[PDB]
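Visitor: Pasting a structure here, questions to come.
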Amino acid sequence: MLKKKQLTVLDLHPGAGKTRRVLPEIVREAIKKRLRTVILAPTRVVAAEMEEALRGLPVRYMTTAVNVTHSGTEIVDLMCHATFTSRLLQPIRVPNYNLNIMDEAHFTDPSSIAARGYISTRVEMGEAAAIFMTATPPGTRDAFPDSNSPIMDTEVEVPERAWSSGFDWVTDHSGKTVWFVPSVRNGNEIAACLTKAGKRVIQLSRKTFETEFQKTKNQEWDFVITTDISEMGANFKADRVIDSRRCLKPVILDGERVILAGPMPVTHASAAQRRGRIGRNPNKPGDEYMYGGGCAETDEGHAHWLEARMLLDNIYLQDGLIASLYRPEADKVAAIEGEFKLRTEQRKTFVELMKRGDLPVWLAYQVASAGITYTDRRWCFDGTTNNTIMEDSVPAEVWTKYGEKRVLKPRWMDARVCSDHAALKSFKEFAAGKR
């Protein structure tokens, strides 16, 4: 696998030991061959688990999720998918790694798709080797792959709102359940319903992931309500998965706004990853998987693939050349390589709106391409009346950095800035000039 000009897909089933058994062997071989190597983790939680599996080996952890004193003689670097793409975008010189290892290579966030495109392009050029580790490679149509022990798969109607009757099987269970919901807001209603009935519930989402995941290991719980983020290597000591089989899909309409469409069916890769949380212990057969709908290829036309093209168009590779998306996921977006290429000053604004501003990629691109500087927030208030952001069914208001109270009405509307209370609170601080 470690020979140049080769990309290998390590597609072992969930729980087969890709992270704890295969990864340390590959690292030992890479160090013996003096291959300058990068290990890419999807989240800070997986980075911590990788440190346990690689304990003792000389690895330089480029993450604050690991508290290790680096000796300075490491030729292997470990960092998150987003950090790799972020350093590629920034003026910082990233080493031209001989070997690129991506764990949970199925991750569909824009920076993971961009990282796969960059790496696969370097392999196609004959400059590097790569290993993509996932049970569900791009293009998988199998939602029920192999497991360490047999799983009872049951198609059932799954609640997406609070209920007063009709779902006795949900609460008549003495084990621990992991329940995947389409959104944070949907999760809140189900958690409140379960809490009212006496269940101990923990909720997980992209922003709260590191802090709340720790509660799954330090206390007893009956339910974990989570969004699709728990598909990326999160492990639980549970005996049942409840899966709505639904997700939200960011969609760009007429090239001028982003809406959160659905809930709609998840892909086969997502369903297999959600099911994959259980059936992991060969000594405990009969873990249950209750699913509430079918699968469909809802990644076609999903805004994340367009956003990955915006990132890749602004990453230097060689002179004018631009990295393509990883071939099995390249038809998910209709886009011309280089169409989002920005000039030096606008590119720097694009990077800062993402790194410091925390804006979605599509929204950061609209602002930077319009020639607006990072600190200029006039655009947050001069959009049309239909772009008015609502809070508690009434227009959201902020005090501008000038001291004036104005209705939040962005020139470009991206639904992700107000998808929940936490997102809208952060966007109000941005519009106010607080970061």
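The numbers used for chain A are those of Swiss-Prot, and the residues that appear cover 1681-2115, in sequence.
Even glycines carry a Cβ here, placed using N, Cα and C.
Straight out of Swiss-Prot:
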- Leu1692, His1693, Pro1694, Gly1695, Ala1696, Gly1697, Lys1698, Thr1699: ATP binding site (BINDING)
- 1830-2009: domain 'Helicase C-terminal' (DOMAIN)
- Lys1887 to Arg: Diminished RNA-unwinding capabilities (MUTAGEN)
Visitor: Report the residues of the chain - excluding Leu1692, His1693, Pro1694, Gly1695, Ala1696, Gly1697, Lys1698, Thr1699 - with C-beta within 8 Å of the mean position of the site's C-beta atoms, for the recorded ATP site, in sequence order.
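Guide: My list of surrounding residues reads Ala1815.
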Visitor: Do me a favour and check the Cα-Cα span between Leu1692 (ATP binding site) and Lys1887 (mutagenesis position); whole Å is fine.
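Guide: Rounded to a whole number, the Cα-Cα distance is 29 Å.
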Visitor: For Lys1887 (mutagenesis position), what residues in its own chain, 6 or more apart in sequence, show a Cβ-Cβ distance under 8 Å?
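Guide: In sequence order, the residues whose Cβ lies under 8 Å from that of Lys1887 (mutagenesis position) (at least 6 apart) are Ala2102.
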Visitor: Looking only at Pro1694, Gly1695, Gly1697, the binding-site residues on record, which one has the least crowded Cβ, with the fewest other Cβ atoms within 10 Å?
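Guide: Taking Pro1694, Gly1695, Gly1697 as the binding-site residues, the minimal 10 Å Cβ count falls on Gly1697.
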Visitor: Ranking the binding-site residues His1693, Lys1698 by other Cβ atoms within 10 Å, which is at the bottom?
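Guide: Comparing Cβ neighbour counts within 10 Å for the binding-site residues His1693, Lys1698 gives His1693.
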Visitor: What does DSSP say about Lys1698 (ATP binding site): helix, strand or coil?
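Guide: For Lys1698 (ATP binding site) - judged by DSSP and reduced to three states - the answer is helix.
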Visitor: Report the member of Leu1692, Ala1696, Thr1699 (the binding-site residues) whose C-beta atom has the most other C-beta atoms within 10 angstroms.
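Guide: Per the Cβ count within 10 Å, the most buried is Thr1699.
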